[PDB]
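Since the structure comes first, as structure tokens, the remarks are kept for the end.
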Amino acid sequence: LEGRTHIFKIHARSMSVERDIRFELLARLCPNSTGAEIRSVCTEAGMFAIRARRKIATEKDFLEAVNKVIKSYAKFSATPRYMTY
Amino acid sequence: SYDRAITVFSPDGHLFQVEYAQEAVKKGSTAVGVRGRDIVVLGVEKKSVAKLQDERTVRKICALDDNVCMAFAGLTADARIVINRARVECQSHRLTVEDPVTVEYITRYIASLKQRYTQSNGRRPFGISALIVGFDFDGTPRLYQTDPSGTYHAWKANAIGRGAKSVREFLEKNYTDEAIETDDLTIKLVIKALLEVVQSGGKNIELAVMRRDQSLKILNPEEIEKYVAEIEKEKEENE
Amino acid sequence: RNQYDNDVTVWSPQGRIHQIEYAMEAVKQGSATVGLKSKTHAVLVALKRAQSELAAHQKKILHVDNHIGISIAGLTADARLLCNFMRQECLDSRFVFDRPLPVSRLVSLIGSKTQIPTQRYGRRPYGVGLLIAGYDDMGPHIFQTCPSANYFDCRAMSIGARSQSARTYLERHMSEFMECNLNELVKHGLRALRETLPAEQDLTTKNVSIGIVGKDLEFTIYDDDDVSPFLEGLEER
Amino acid sequence: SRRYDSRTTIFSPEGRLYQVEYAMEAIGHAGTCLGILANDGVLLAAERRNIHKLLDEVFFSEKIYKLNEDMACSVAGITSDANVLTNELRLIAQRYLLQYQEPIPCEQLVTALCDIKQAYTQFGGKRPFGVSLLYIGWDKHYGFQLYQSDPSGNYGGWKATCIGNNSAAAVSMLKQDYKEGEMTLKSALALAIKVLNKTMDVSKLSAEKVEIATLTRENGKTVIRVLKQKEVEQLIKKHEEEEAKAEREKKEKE
Amino acid sequence: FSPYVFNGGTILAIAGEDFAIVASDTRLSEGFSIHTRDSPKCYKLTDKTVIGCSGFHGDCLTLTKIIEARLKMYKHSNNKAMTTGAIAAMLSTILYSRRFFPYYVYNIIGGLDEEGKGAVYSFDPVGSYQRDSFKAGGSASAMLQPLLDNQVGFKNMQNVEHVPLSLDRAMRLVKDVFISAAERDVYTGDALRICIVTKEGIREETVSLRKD
Amino acid sequence: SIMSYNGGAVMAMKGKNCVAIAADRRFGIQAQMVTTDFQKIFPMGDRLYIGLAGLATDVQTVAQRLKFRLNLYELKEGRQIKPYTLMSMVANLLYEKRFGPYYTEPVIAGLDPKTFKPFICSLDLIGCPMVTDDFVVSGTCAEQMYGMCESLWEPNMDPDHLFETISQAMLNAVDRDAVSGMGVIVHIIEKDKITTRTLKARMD
Amino acid sequence: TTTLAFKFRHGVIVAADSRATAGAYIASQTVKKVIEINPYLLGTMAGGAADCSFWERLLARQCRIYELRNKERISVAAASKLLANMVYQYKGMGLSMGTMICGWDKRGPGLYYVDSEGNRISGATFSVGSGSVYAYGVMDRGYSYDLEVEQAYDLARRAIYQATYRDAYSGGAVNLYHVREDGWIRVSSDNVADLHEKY
Amino acid sequence: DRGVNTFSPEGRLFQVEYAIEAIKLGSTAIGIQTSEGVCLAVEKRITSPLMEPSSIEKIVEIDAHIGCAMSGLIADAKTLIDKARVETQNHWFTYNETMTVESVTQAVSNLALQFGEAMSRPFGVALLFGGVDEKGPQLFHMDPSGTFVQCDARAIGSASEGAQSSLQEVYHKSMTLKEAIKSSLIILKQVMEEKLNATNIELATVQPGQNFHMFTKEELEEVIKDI
Amino acid sequence: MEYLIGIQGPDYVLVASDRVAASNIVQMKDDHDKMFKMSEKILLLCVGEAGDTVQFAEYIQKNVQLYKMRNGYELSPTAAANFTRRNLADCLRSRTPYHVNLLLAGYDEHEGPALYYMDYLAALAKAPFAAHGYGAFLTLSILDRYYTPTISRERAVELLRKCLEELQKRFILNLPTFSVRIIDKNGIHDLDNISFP
């Protein structure tokens, strides 16, 4: 959890996120995830904001990004195999 | 005596095979279910019924008892198995206790069966989701949704199948006491929810309804067409 | 390695069963316990661990009968199943023959039982090691049972994580054993546990369990404040 | 944990049952069979893959079996699995008759066999029955009925349908030129003949390459009769005459 | 072949505010043969519970051993001793387990309840029980219980104080009733063993009795 | 007696290429009568009938079991059951549960489907298949039926004569049986006809 | 043994004697013939005391399991059907049960009679035991649906008093319980000698 | 690896631990034990407004003196709850007394590794049995491994780590049940994915006295107003 | 013991049964209902050994209802009667035989009314009129004397009545209340009980 929160912070350092971040909530919401998953979550939050034509990415955008990158793409994940490997 | 662990945890704590069962569900025709004041409506997408196919033998809506009905979404064979087992259990309940089953009771039984199959040896999960709509002896509409993993919840409006997400968001919006005051209005809501995903209405739609403790009644295609026509009238009036 | 370590029925090319080795590793990862015997007594001393500091330390000393107790290290559920087996066997022996079950035979029964799920496909070794401290007509007894189903009759022994330091201490002080009072025996066990402990930590009432059996003394488990008298006399490293 | 298991009854990354669908496509490779409903009776035609010259004719049928007094079925897929399934169908029908003292309804028998099919697709490690059935029957509830059941354990009631080789083309043709509240047995036989022609274009529908079975009602009894070579030849000749007439009309118009 | 033989034996239980008396005649007959004059029928189940078993001696022995095994099992499972009420319920279930081949044994559990006062439970061979103030089982039940009703229960007496029975008075009554039982009944004699359960512990006293 | 519980009387005989099977019609339990139209001659084919007699419950149970087995047989073998094969099947069915039997005594009467040769046989409750050329009787009043059949039947005889003989024999036998009768159903099986008749009887 | 029960528009009143007799000898005068299945159900004892107690205890267990499993109380008819099924399972093996199951449910006061041979039957005035006939007589001549609470108390008490007076195997106390919507309450347990003196 | 009963080279059943991974995916339940009783507050993850919140049953009544808060997979939870209820009722029937919380927890846990090739996989549910017995209020935590331990305050679920850190920061042995509920709701609100609205949480209490009681909407609203 | 009677007509299958349940020398129920509604147009009257009647009747009832729910059909009277006979015959020579005597009345759209008799030994008998019990001995004589196939509804009701007064006059058991029903095209209709206070 701490590592995922730190990775979220690292990847959202330079973003245009809004006031309240709750990256700890994001980290607990996306467990057993990789830094690649986390960077994709941050990127998808940014793209949701861009698609909405906003200049600020919000917690709702980040939750949508988590739903897209962690849940919807859960079937393409490599961790379930490469953790055994 | 196969005795093989079919469903097991993945390294990240997921039951991938019940997840695959849920995918089998999501690739099934949409089934919408709503409950109103004194009526529970249950529509389903006919999903390309051929001119040569007897529509009686396609039964995505089945009555488990006089006060409980079940809309299906998934693999039809598992549909039949679960429906038959639920009917047997409902008759057994009528035996043991001299009361008709409760929708909650039957939903709990279906969920228990699904869990047994998800963690029994040599048995793959029931790749189906079910919408149990009915009335209890006290005369209260009830709607439950059961997933392949044995999780069952009580809802005000579901849509399970291909257009599950879109229909669920549509129902989340424009679903209110004013919209469910009357039986006709509830049927309108269900038909609009179905139309939101089924490209052509009327043909690709099958409605069943249950009034308060009277019976299950399947709306005929002419009635469905009439409802769709007046829905179109209301839409064009708005626009 | 990878193809010879999935089943207990697969022999490695080196004549080894990696699943048995892995169960033994589970026992090693289990917490530390030291059993040790004297002329007329047998003492198990277990260093309980707290999963969370709000959580009570997991108990490790279990009754098996009026003359037998076990200190468990490894999978707690398997430990409990073996404990049930020993309890049932002791009750059966006391039912058929109005006598306590000899420990030398109880351990043999455990060995046979734990070996049975080691030849068969799809079954696993009991991931738990036991220090069985008992007393019978032939004096006290300390036994060490392991998931391989091989059991040793030990003058003194230590199992669990960092148990090798306790093993060294017991090797040093076997001579002192067998000729010391019960208090000195318990002190030796506590010293072995302290040796296993890291230099930062030390024994305390919340941390230590002490099972004691011997002549004219049914197996008694001391934990919490009941352990304080044995720690009072204990000195500092 | 077996290395040889092959995991027959598992799901796939997508909820798609590989063994069941491999059985489906085995059905597709198998010989063609089709059935047509009609107000006066039901019929069932079937291509024959036993057209070898040294092959004797000892039974009354090879693709078509009788389940009880007023019900027959036709099998596509694997012959041995089909034989066991037909034996089980007969057992189910006769058990229902012993229990209720009346013939088993067609939908009930189809549901029972499909329950067995689903049991094989969900339980155990045994491969599914790579057999698709076309049932034609009569009962006092809905009269003449036609059902089609697949290896997955799914059955549907049809007015006209086809399984096996080129079944998609056959069903498309039937959809194009099948009339719902019409088409008595005469026109149903003609339609089956033309469908079999355009489904087995490779061969010009020799009377020995197909088998037709007709179920009808007479004086309260149900009669299931396999059309003789004479009648099949008459039907083929009539279709050839009609096709030649249609071609002549089209050419004359052009 | 009859699987039951009535070995004789009289047991008695007297409850109290702080004590429970369980007496039994050491005699153990075989119809007309005395066999052992020792081997009483009182068994010390726990520090606060004694059980008297009369009737067929093989069933008595097996049932007592089953009780002890179940008590040890409960102690191991629940890390706690077994109360008198729990023992009574468990033994009722045990007796009813063999409903269709009953333990031909009358049981009387005398002990201390969780509150610390006397408690007596009387069983039948099939497993029907009820808490009682006193009860006699075995061959001389009819010859003992009415006198307990007269004295301990203060029944059929008018203008009589209902003073609670003391330990000494109860022991005197048990001894007197058992002298009378040995005097009249033939299955009672040899000696009398009395187990007194009290907060301090359990005391055993043996008293001589008619040998014939 | 177990057979006397419900009575019953069924027999059969043969002539020129034609057989007859006759049975009583009554279901009464003990003395009391219940119905006078109880069926106990079941058709196991086009020209093959079985006349189970005895306890009514066993009569219907054996008829239904036999029809189940015979339908399985005829569907698995595109063919009509031969009378001898039916006799073997019924013997196997009865003997399959010696230790607790069906308390019925079948009598099979039919014509060979190919050569149309008359056939008659009877089995006991245990499955003793006896095939004769003159008679078969079963149920109560087997003794009166034997007497009448022996003292009234002429060999090598024609359909009408056979119907008259079997009718007279059954009528007199049931009339002297009492515990059976109250209507006699007679089936005459020929090469090309089945003639069923419901002759008179003392309804008492 | 004598016990009775009846519904009287305010609840189900159930009364019973207290005497377990072993042949011509009475084991105790203080038997609890009306055993409390749970706060909403009273089961009466007649015939085999051990069978009644054990099986109605098992029914109490099953009813508590049912109440936990479904967040709802078990109907009196449901409990009676459960008991009937359990006893009928061991039909003809020796059980000598006789029971009235009384309670309150959504269908008003509920009273059912069951026994070893699955005689699950509803009713309004039932009596079981050796003195059942005398209890029937007195209770029938003194019973009405529109009966006051105290009148029903007196009726049950005196009917069982007459049952003890006539039947020899049906003496002891007059244990009386009232089953109302709130549950049940033991109204009184007075001896028979004092009742005789009162009368 | 292949098989449900294979040990890892480090000493690891692979299936108990994949079950632990599954637990880390569930809602956050927090149980506290105090001298005045045991509190159980569990997040109730409502995914849509159309889901009847009252139908999410994560706090259940094992008996009148024991409740259970489940996290992980609710259907496996339900199976274990049914087993626990049956065991408690069996113990009452046999002994005419109440299961101790320790006894019922161990009876349930002895069913946790009974799988092989019966159950085919471990139960992916973590349970908090909060009850009151002879020795006062006791809270026991059980995990798919079958190892049960009684904790002064435990937090299972997705937010287990942060919830238990906060439980350390706040909890003290000499606290009242009211303040235990207060702190549990504060922690649950802090780790909540959405706003705490009194319809998306279940709260229950077992006291040395009144039976296991599930707080109604009114009491939940009062406490939530207080926070 | 108890009594059942059934009179079939051209289009109705009227039935009646006693309303007395007794143990020993005393009757403890005066309104006992011995009618089991198998379906909308099938009624079952069960008598015999205590408990066995209820168990078997309820099992048959729920199996018939399960058939209805599974198929959408409704078992015909003949099919239901044959199912009941098969079940009773299978249970006959088993460890748990049902000692139940049955009257399965019913109405079929095609076949019409149907009355069946069957004793504890599974033996069907389709009859125009039937009766079970020691009172059957007295009542069947009147039924056979006064019954005609073309008997009307009112005439059949009156025949059943006078039959019940004869049962009161002769039969010793106290049978004052009889429950009466008719299964016809419009389902099952409950008539006023034929009481003799």
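The residues of chain G that appear here are 60-258 by Swiss-Prot count, in order.
This entry, so its header tells us, was determined using electron microscopy, 2.9 Å.
Keep in mind that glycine also has a Cβ here, set from the backbone N, Cα and C atoms.
The annotation active site, nucleophile is assigned in Swiss-Prot to G:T60. Swiss-Prot gives this note for the published mutagenesis G:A108 to T: Displays resistance to the bortezomib, a proteasome inhibitor of the chymotrypsin-like activity. Displays high resistance to the bortezomib, a proteasome inhibitor of the chymotrypsin-like activity; when associated with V-109. Here the residue is the original one, but Swiss-Prot notes a mutagenesis experiment at this spot, G:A108 to V: Displays high resistance to the bortezomib, a proteasome inhibitor of the chymotrypsin-like activity. Among the features that Swiss-Prot reports, bortezomib binding site is placed at G:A108, with the record citing experimental evidence. For the mutagenesis of G:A109 to V, Swiss-Prot gives this note: Displays high resistance to the bortezomib, a proteasome inhibitor of the chymotrypsin-like activity; when associated with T-108. The structure shown keeps the original residue.
Features as recorded by Swiss-Prot, highlighted on the structure.
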residue	record	contacts (Cβ under 8 Å, 6+ apart)
G:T60	active site, nucleophile	G:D76, G:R78, G:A79, G:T80, G:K92, G:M104, G:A105, G:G106, G:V187, G:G188, G:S189, G:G190, G:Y228, G:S229
G:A108	mutagenesis position	G:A79, G:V90
G:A109	mutagenesis position	none
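G:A109 (mutagenesis position) carries a helical DSSP state (H, G or I). In this entry, nothing among the recorded positions G:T60, G:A108, G:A109 has a C-beta under 8 A from a C-beta of chain B. Look at G:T60 (active site, nucleophile): DSSP puts it in coil.
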